[PDB]
Structures are given as C-alpha cells and as structure tokens.
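**Student:** What follows is a single structure, and I will ask about it in a moment.
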Amino acid sequence: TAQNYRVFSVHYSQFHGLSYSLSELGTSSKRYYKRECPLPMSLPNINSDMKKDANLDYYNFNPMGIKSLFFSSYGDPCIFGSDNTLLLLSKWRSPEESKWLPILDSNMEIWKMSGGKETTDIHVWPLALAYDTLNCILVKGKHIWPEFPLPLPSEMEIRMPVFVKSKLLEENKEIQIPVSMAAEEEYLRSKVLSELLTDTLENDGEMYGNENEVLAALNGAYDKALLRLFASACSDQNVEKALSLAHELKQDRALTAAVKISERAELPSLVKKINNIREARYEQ
Amino acid sequence: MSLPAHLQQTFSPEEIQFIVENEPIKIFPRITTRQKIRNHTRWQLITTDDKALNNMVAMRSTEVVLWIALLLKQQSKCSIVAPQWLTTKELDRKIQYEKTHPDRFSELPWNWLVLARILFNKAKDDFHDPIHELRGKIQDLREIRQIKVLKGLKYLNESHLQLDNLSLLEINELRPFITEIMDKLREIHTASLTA
Amino acid sequence: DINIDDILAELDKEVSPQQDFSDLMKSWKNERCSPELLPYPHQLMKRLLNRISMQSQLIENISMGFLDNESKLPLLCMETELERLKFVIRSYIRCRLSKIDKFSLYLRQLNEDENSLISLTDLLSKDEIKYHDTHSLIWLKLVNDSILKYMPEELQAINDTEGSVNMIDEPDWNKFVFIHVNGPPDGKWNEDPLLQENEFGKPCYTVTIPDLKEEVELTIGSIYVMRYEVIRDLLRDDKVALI
C-alpha cells in the first residue's frame, strides 16, 4: 500500500516471520524509514484450526487474513486483520522511535455499541482512517465480505483498548462507561493525537489550514482530562497522586483551575503544592 | 383574498415539507470543496451556515441543511445518511413501545413521516436496511398511531387537549377537525354560561 | 462524589443571519395560525430585506464575472436559497394582508380609539398601512354608492356596532390553536419566572381558563390544543410556539 510519495509493505516468510518495511521513494531522494523490522500483528493460527463458520473461504482467499494496510491522512501506516485492532506508527519518522500503538478495538467498540451482546454477525471492512475517522463497511450477516451494492462507509471513532470488562460490567444486562476510566481514555487519545499532529506540523507543514486550531482544542481537552483526573485523585484524599498528575498540565489556566480544585476538594495541603507548581511555571 | 381558502388556518403538506427541509441532516460528500494550502466560489448563504459546505471532504461526514443535501443528492455529489431512528431495530423498538403503552404515543421525532417520505423518494439507495422493510414498518407505525388518535378524538372537550408526542404531519392533518369541533363545543358552553 | 461541573463551566466562560431566518420562520408559523393580527417585526424584516437586496446584488455581480473553475453549485444554491427566503416572506406578508382584510374595521376602530393601548404604526408595516387605508376607502366607496346611497343616515354607517348584530368583526380570541411549549427562550430555566415546577420533576407553566375557572399545567416540551386567549401572554413572550 502506497501513499503519495511513500511505500509501505509487509514481508512474510516461514523463517523470518512478519516483517514490515516503510520506504519513502520521494521525488528525488529515496529516504528510507524502516527495513524488515518485526511487527506486532497477530497472524490467525488458533482460529485457522478447522474451527470456523464461513471464514474458511475468506481465509483461503487471504491466507494471512490481513484485511488492509491503509495509510492515514497524515501518512501514518495502519494495519487491520483478524484481531480487529488498528495498528498505528506514532513516531514513525525516527527508526529508533518506532511505536506500534493499537488505536482502535473493533470487537470492544462493537460490543459497547450493540447493547451488551457479544455479537459476531457484525464484521468490519476498513477502508481508510483520517484523524479519528475510520471509514469501514459494517456488513451484517454470515458473509464477511460485502456484496456488489457496496454499503455506505459508516464511520467509527478510534478508542484505546483501555476499556476493562470488569469495570464495564458494572451494569450487567447505550452501554454505560465508567467515568473514572472514560476521562483517562480521552486523555490517552488526546495525547496520542497531539503527538501525531506535532510530527506533521513542523515536518509536513500545514495541510488544511486548521491543524493549529484543532491541535489547540485537542490540547484544551487534554488538560481538561488532566483536571478531571486531578479531581478524581483528590476525591480519594491522595495528595501525592494529584501532585504527580499536576506536573503534566500544559495550559497555566488549567493549573489555576487545579488550584481551585485543590482549595475546594477538602485538600488544603494540595493548595500550597499546586501554587508552587504554578510559581515555578511563572519562570518556565 | 390574498390568502386562498385552503391555506386559511392550516399548512398545506407542501409547506410542511418545506419546513422539514430546513432541518440539518448528516451527509457523506462525494466532492471536496476544502481549499488546499497550495479560483473557486464559496456558498456564502444567508439563511444557514456555509462553514460546513466550504469544508466538505469526500467521504467525511458533515451536517448540512436538508434542502441542500437533497440538491446535492440530485447529482451523485453526496450521500444522505439516514437518521438513527430510521433503522429496522429502532422502528421495531418504537412499534413495541406503541403496542405496550396504549394511552400515549411513542417518542418519534416531529418530522418522522415527512423525513421518511423524502428520504425514501430521493435517497432510496443510502439505507443500510432494505427499504422494502423500512416502508413496511413506517406504515405499521402510522397505522398504530392512527388507531390511538381516533380513540382520543373521543375526548374532544371544550377546555384543552394534550396530544403529547404527536408528529407534525399528523397534527397538521388533524387540525381542521379538532380545532373546529372544539370551537363549536366551546361556543355551546359559552352560550350556556351567559349568566 | 462531589460534582465538578461548576469549575468545568468556569473554565469555559472566557444577531446572526441563521437566527434572523429562524425568527422569520417562527413569526410566519405564529402568524399562520393565530386568530389575531400579530405585531409586525419591523427590525427583523428590515434586516431580511437588506439581506435579500445585498445577496441579489452579489449574485448578479458573480454572474457578470462568470459572463467573461466551472463551479456552479454555489451559485445554484444561492439562487434557490434566495427563492426559498423570498417565498417565506411572500407567504408571511400575504397572510398578514388577508388578516388585515378580515379585520379592517376592527383595526380602524383601534386606530380611532385614543384609549387604545396599541397603534397601527406599532402593529402594521408602512405598506400594510397604505394597503389598509386604500382598501378600506375603496370598499367604502363601493358599498356606499351601491347599497348605502339608498339607505337613511341612521343605517348608513359602515361600522355600526349598536345595531341588532355587531357589524365590526373581532378576532376569535378563544379560538383553539396547537401550541408546543418551548419553555423560556434562553437555555436557563430557574431565571425565568412563571415556571412553577410540576411533580415528577418536569417544569411547567400554569394558565387558568376564566370561563371554566380551571387551572391547567403546561408542561415544557409538550403539545396542547389550548384557547388562544389563554395562551396569548405566553406566545407574546415566545415561551410557547404555535405548531
């Protein structure tokens, strides 16, 4: 699968295993970024042990079960297959900074939007991803592949596999989400999205003219998640927890809001430490 | 006079469709008007927001006013996304609600009939469910809601009436009967109470 | 646990054409159903007419520029959008004219009443004033020289309210209209008075029908068939809207 100027391939052999390689041919400079590096995709082995219904034909069509290798709107490689989890390359610019982050969990998201059943009749055929916008046909039935009247590419949002079943079955059967973990997951999503956008900001330049504004809004949400986690830690009367979480705050106004949270959530001792952090940020 | 007789105190169904067509809907564009970093005429409309129209990206869902979504769907330049309530699962849920509570209407959106008709006529190929089944469930909902209305028009007093959750087209078609029978039962009462 | 929505709102507390069109549609919907002649929104209509004039000029200029890529969708959308806006204003104005024709003598007696709390200058537009005056005058001339010329002076008045039957037509104040309880126009509920919270937690208004001496709770987000006279006060405050 190739983007405008860069080519991404996955090499498999019975002796070397699944090895990917991201090479950017370029207009006049064949700048390499990876070569035969190991990849964390799970090849279908247990599911291929003569226990499957209607999946045998598809597995015959594609032995490795990798559905697509589509890029992102910013050149981030993505992988989809039997495990039904996206695999992004966060810091793909530096070979030493290689990072394989599972950004979406198709089965978990489907379950949490299906009402509670672990439905298997819903299969995801991804097409492309662009900044939380995963376009994928959701075929309903026993056939994994779609038909000639290709359905509308319904969009799914990226979600980390931080959703714990033990926490999610609090209301055993609009699936309820633990607010304690929901804000943390939003924090993780904002973090990874900001990191991805910063890579293309200085290097690839502006793309649509609104990357700076969406990055600023994302950073605002990033600090809002930190503020919520700070309040949650203060709810447990753990001053050290809130102090540790307060060192990652970006906007100073969010730090003032953290000062207010400390001074209101029955934690007089946190007031002095958050004020000390703010006073240190005065000179930083 | 200036306003015809059949338009005196009611809305013609064409005017109801006109009112419904001003509501925003979500579409998947088949074009891309987002100007790149590296001319072109912008919409700059005066009765809606042009921001979501000058920033369309192909196969990236936005929200535009319905009468513009239909205009683009006249060509192959968009794809109207059916609202969540217009699926077989939700229609079955609403039908079950209607069959379970025989005293009150279900919580369908006020434009459900008009929107269903418009989408079935102009966007017949954008439904994840077979349209031959969506039509059969829309008709079933209409029949149940008509049965409940005829059994409540049996409570046409002279004080007031609470037609909770009733749609807009149903209200529009029942207006000339309810609002002209209650007027007569009020005139009789006020004539009696002339003391 | 304690709620932290207050600080979240605190950190977020650092006339538009869409609103003008929405107000125009609300006024049109209210005018089509209300038995009385609702007050004219002079400022909104002035802004709307200015917008139509400027947009027509803009479309003409863009067409001249095009008369020398080939993106014609924006121009088609501009044209059809302007057509829709013009239709809404057309229907609104013509409904008002029909109501003026129906209640010409009532409006006349309101004008001639020094004890009246309303004035046609504050309730009719300038073109409506001119149309009402001219139509009343010409119909008066026709009825005079066709019927009233051959009638004595005691039976020659065109607004004889002392006869066997009143001959000035008044709007049906107790007419039944379909109302949807919007609630306060702003998004805040406790600020607005008259909103006596009902049981089950749903806020509601409270209006009394003098004829029946009955109190009815107007729950927010509900549809009612109420007498227009009872609703008139709330409707003037936009707390309810005629369906």
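Going by Swiss-Prot, the residues shown for chain C are 2-15, 54-107, 120-294, listed in order.
The backbone N, Cα and C atoms fix where each Cβ goes, and this holds for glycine too.
Under its mutagenesis annotations, Swiss-Prot gives C:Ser66 to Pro the following note: In sld5-8; temperature-sensitive mutant; in association with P-21. Defective in DNA replication. Swiss-Prot gives this note for the published mutagenesis C:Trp67 to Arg: In sld5-12; temperature-sensitive mutant. Defective in DNA replication. According to Swiss-Prot, the mutagenesis experiment C:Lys150 to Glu carries the annotation: In sld5-2; temperature-sensitive mutant. Defective in DNA replication. Quoted from Swiss-Prot for the published mutagenesis C:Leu293 to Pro: In sld5-13; temperature-sensitive mutant. Defective in DNA replication.
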**Student:** Provide the three-state secondary structure of C:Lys150 (mutagenesis position) computed with DSSP.
**Tutor:** helix
**Student:** Return only the integer: C-alpha distance in Å from C:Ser66 (mutagenesis position) to C:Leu293 (mutagenesis position).
**Tutor:** 10
**Student:** For C:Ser66 (mutagenesis position), list the number of other Cβ atoms lying within 10 Å of its Cβ atom.
**Tutor:** 19
**Student:** Quick one: pull the CA-CA distance for C:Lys150 (mutagenesis position) versus C:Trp67 (mutagenesis position), whole Å only.
**Tutor:** 13
**Student:** Let me check the 10 A CB neighbour count of C:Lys150 (mutagenesis position). How many other CB atoms are there?
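**Tutor:** Step by step: centre on the Cβ of C:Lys150 (mutagenesis position), count other Cβ atoms within 10 Å, giving 23.
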**Student:** Could you round the CA separation between C:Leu293 (mutagenesis position) and C:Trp67 (mutagenesis position) to a whole angstrom and send it over?
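**Tutor:** Just about 10 Å between their Cα atoms.
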**Student:** If you run the three-state DSSP split on C:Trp67 (mutagenesis position), which class comes out?
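**Tutor:** Assignment for C:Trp67 (mutagenesis position) reads helix.
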